[PDB]
Amino acid sequence: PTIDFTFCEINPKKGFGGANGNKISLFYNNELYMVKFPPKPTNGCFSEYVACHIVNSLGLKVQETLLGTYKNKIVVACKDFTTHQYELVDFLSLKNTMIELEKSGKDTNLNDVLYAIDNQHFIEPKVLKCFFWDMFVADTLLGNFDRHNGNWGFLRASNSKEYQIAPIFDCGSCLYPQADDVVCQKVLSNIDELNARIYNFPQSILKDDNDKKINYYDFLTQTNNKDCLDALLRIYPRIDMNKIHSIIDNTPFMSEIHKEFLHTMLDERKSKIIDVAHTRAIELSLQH
Amino acid sequence: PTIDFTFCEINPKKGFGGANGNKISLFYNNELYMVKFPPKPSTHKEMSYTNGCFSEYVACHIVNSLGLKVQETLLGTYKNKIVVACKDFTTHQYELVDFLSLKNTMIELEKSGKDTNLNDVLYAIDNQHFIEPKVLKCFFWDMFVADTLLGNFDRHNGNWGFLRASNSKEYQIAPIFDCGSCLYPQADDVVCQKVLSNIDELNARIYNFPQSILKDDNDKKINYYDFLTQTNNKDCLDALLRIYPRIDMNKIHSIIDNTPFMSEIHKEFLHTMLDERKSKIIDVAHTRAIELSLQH
Ligand SMILES: Nc1ncnc2c1ncn2[C@@H]1O[C@H](COP(=O)(O)OP(=O)(O)O)[C@@H](O)[C@H]1O
Ligand SMILES: Nc1ncnc2c1ncn2[C@@H]1O[C@H](COP(=O)(O)OP(=O)(O)O)[C@@H](O)[C@H]1O
Ligand SMILES: [Mg+2]
Ligand SMILES: [Mg+2]
């Protein structure tokens, strides 16, 4: 069975931001979900569901997701984590405070993002930095091309000065959302084609000091950033390609060709990037 | 008065969104302000990057002078930088929920909530449940009128919205904010001298641009002059009728005179541009508005 969200009670007193589609607030299992629609003619909902589930299997706190129908559309339902007086403040907002940078908090220069993390006061700077790096590692595996400063952040309970890190959310930009059944069968059949979708792009939205988008493969097979390496060592063990392939297999609605596309691509991303980087990480770390 | 904010107490537990430059939360005179900095480019040789500060100050004050609820603004410096401090209204446990969010709820339109098609926005207004439609419509055309005098080229769906009490459940309309895109932000002393000399160049800034970010059903931006000297939308006309008598060109021209830092060529440019917008657009639109309400 596939879920039908159509007749779930709509909450008319809530909306959500973002430009990437419509959202409504609705009740399901007696709890609030942010239901994200696609733009009418949906690969963004799929990626959202698969990816967040993959992020959960990695032991990272992430929003809970479901796929289901709603009238004419396939949509991903995301458990609302800003009910009960919780409020979401993106990293973009927090970076906007870094006034001595003379950069907008929307700019994704890596060094600046890290500077912002080291100088902010919502969250223990060291805790937050481990989070950010955990996320980059999971975004590497997922091939996330859009982790802009607006796509992560913090919850503040109302009436307090207290922040926690918010569940990972919006992974809709992960796992090749642009790929047709047609694009799939082509990538699987052409080695130079698949290779390019590991080594060349998707690339990370974070940029180096020459303003060039960060290449996942080039970056973490060459980085000497002890925090990034450490996060590789933290997370690698929690990758479970069986659980992951199983997530993909049990994904509702999705076509078998697309499933096959994600199986192969996730494996390739796992071996071509994570493994190579992780094996180097051990090597340097054992170096005493 | 030019206020040095430099030693006011920072509040490190609050930040602010948007893409046009930095923001900090600080205490001034026992109250929280959102202090904005203009975006400073890597280089600004013979250009300005700093005008949005003044457009925000001067435009909000005019909106105040129009009797519409709007954020209080102060020009000042903070560590040797020009800023516009705007009294923080998401304090005392209010969240700002922008219209964009609300518009995102209108699934049946199959348009994104970022899209600014006028009929679609009017539809969102009629069908939302944050606020009595009638009250929201009125607020919306009042803002449009204000935005017509001020020449707002950027009233997108995230540049206005609602306040929700964190306690929660209910909304009121948020004060007008972000008027930084009004009053020819792209004008520097060179442009002002030019406009004040060449009337064709002033007229281009009356009849051709700025244009409303709002769009007609052909997907083009709404021209301020054409639209409200031609509209038969009763709600729009009714806002013109309410706002006209509140237009006090004295409070307005003084608001300008007493603006810090601005040059006498820039002050003169605003003085002139407001007279011109006031007479060529508003008066023209308002005169017809009176006429249509008449009887035989
Ligand atoms: N699980 C969630 N709970 C509560 N609010 C959320 C959740 N996910 C996203 N949001 C809010 O809704 C906005 C839109 O979600 P997002 O998935 O980023 O949509 P888009 O891709 O269209 O930007 C986010 O910026 C965030 O503020
Ligand atoms: N007066 C205010 N009080 C509290 N919060 C505000 C106020 N004005 C704006 N904000 C919040 O800060 C964000 C950025 O403000 P804005 O003036 O729109 O900056 P920008 O022009 O850089 O986008 C807004 O989207 C709004 O959510
Ligand atoms: Mg987003
Ligand atoms: Mg704004």
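What you see of chain A is 2-42, 51-297, where the numbers are those given in Swiss-Prot.
Determined by X-ray crystallography, 2.5 Å, according to the entry header.
Placed from the backbone N, Cα and C atoms, the Cβ positions cover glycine too.
Within 10 Å of the C-beta of A:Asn21 (ATP binding site) we count 19 further C-beta atoms, all protein chains included. Look at Swiss-Prot and you will find A:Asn21, A:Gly22, A:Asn23, A:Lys24, A:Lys37, A:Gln72, A:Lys88, A:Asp89, A:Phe90, A:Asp179 tagged as ATP binding site.
The feature Mg(2+) binding site is assigned by Swiss-Prot to A:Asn160, A:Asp179. DSSP classifies A:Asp179 (mutagenesis position) as coil under the three-state reduction. Contacts of A:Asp179 (mutagenesis position) defined by a Cβ separation under 8 A and a same-chain sequence distance of 6+ are given as A:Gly19, A:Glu57, A:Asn160, in order along the sequence.
Note on A:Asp155 (mutagenesis position): other Cβ atoms within 10 Å of its Cβ, all shown chains, come to 18. According to Swiss-Prot, the experimentally introduced change A:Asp155 to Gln is described as follows: Loss of kinase activity.
Record note (Swiss-Prot), mutagenesis A:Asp179 to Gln: Loss of kinase activity. The unchanged residue is displayed.
The most crowded of the binding-site residues listed here (A:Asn23, A:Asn160) is A:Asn23, judged by how many other CB atoms sit within 10 Å of its own CB. In the vicinity of ligand 3, defined as a Cβ distance under 6 Å, the following of the recorded positions A:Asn23, A:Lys37, A:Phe90, A:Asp155, A:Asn160, A:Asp179 are placed: A:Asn160, A:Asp179. The binding-site residues shown are A:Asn23, A:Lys88, A:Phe90; of these, the one with its CA atom nearest the CA of A:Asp155 (mutagenesis position) is A:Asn23. Of all the Cβ atoms in the protein chains shown, 23 others lie within 10 Å of the Cβ of A:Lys37 (ATP binding site). Proximity to chain B, defined as a CB-CB distance below 8 A, holds for A:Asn23 out of the recorded positions A:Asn23, A:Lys88, A:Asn160, A:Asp179. For the unresolved segment of 8 residues bounded by A:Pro42 and A:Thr51, the separation of the terminal Cα atoms comes to 8 Å. Largest CA to CA distance in the ATP binding set (A:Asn21, A:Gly22, A:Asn23, A:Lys24, A:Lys37, A:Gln72, A:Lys88, A:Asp89, A:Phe90, A:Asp179): 19 Å, whole number.
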